Amino acid sequence: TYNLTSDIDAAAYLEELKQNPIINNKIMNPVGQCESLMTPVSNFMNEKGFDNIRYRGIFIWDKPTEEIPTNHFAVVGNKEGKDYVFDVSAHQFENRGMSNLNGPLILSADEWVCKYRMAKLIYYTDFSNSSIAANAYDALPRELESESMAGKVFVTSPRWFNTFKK
């Protein structure tokens, strides 16, 4: 399967993003970049005629006792009644036990979820503001057992977490 949907001109959009030398370097070297890419990717999408732009804050938990979960960020937008996710730094995880995330993704929302599932406990929340997203899905210590799952959307629900929660 694929990283770039044909439902929209994702291949063209990726090339256009990569014509920007700063974005090109961040796609070549994505580790630590998802947060800084939110604003530029949103601007890009808006100018392409996507609307209802949201900022997707994500956690990836390996185990219940992890002190700081792994975070990630993507941008979601509507085009003609369907949501698409631009996640051009997904491949920051290629070398961290998610080898299937082997390039930038521009996918429908359902394809995006599918991609992460085929690649740990993963959940997200969409926000209207990128700094709100960043704050809610930050890199400070958090205890999974006492996190509110209110407003969390599960991508995965591993057996360990269902057992953990009881």
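In order, the residues displayed for chain A correspond to 145-263, 267-313 in Swiss-Prot numbering, which applies throughout.
Looks like X-ray crystallography, 1.7 Å, at least that's what the header says.
Quick reminder: no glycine exception, Cβ is built from N, Cα and C everywhere.
In this structure, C178 (mutagenesis position) is part of a helix by DSSP. Here Swiss-Prot notes a mutagenesis experiment, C178 to A, with the remark: Loss of activity. No change in IQGAP1 binding.
Around the Cβ of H216 (mutagenesis position), a 10 Å sphere holds 22 further Cβ atoms from the protein chains shown. Quoting Swiss-Prot on the mutagenesis of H216 to A: Does not affect regulation of macrophage migration.
Under its mutagenesis entries, Swiss-Prot includes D231 to A with the note: Does not affect regulation of macrophage migration. The 10 Å shell around the Cβ of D231 (mutagenesis position) contains 27 further Cβ atoms across the protein chains shown.
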Rounded to a whole angstrom, give the Cα distance between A263 and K267, which sit at either end of 3 unmodelled residues. 9
Could you state the CA-to-CA distance between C178 (mutagenesis position) and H216 (mutagenesis position) to the nearest Å? 6
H216 (mutagenesis position) and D231 (mutagenesis position), Cα-Cα, nearest whole angstrom: 9
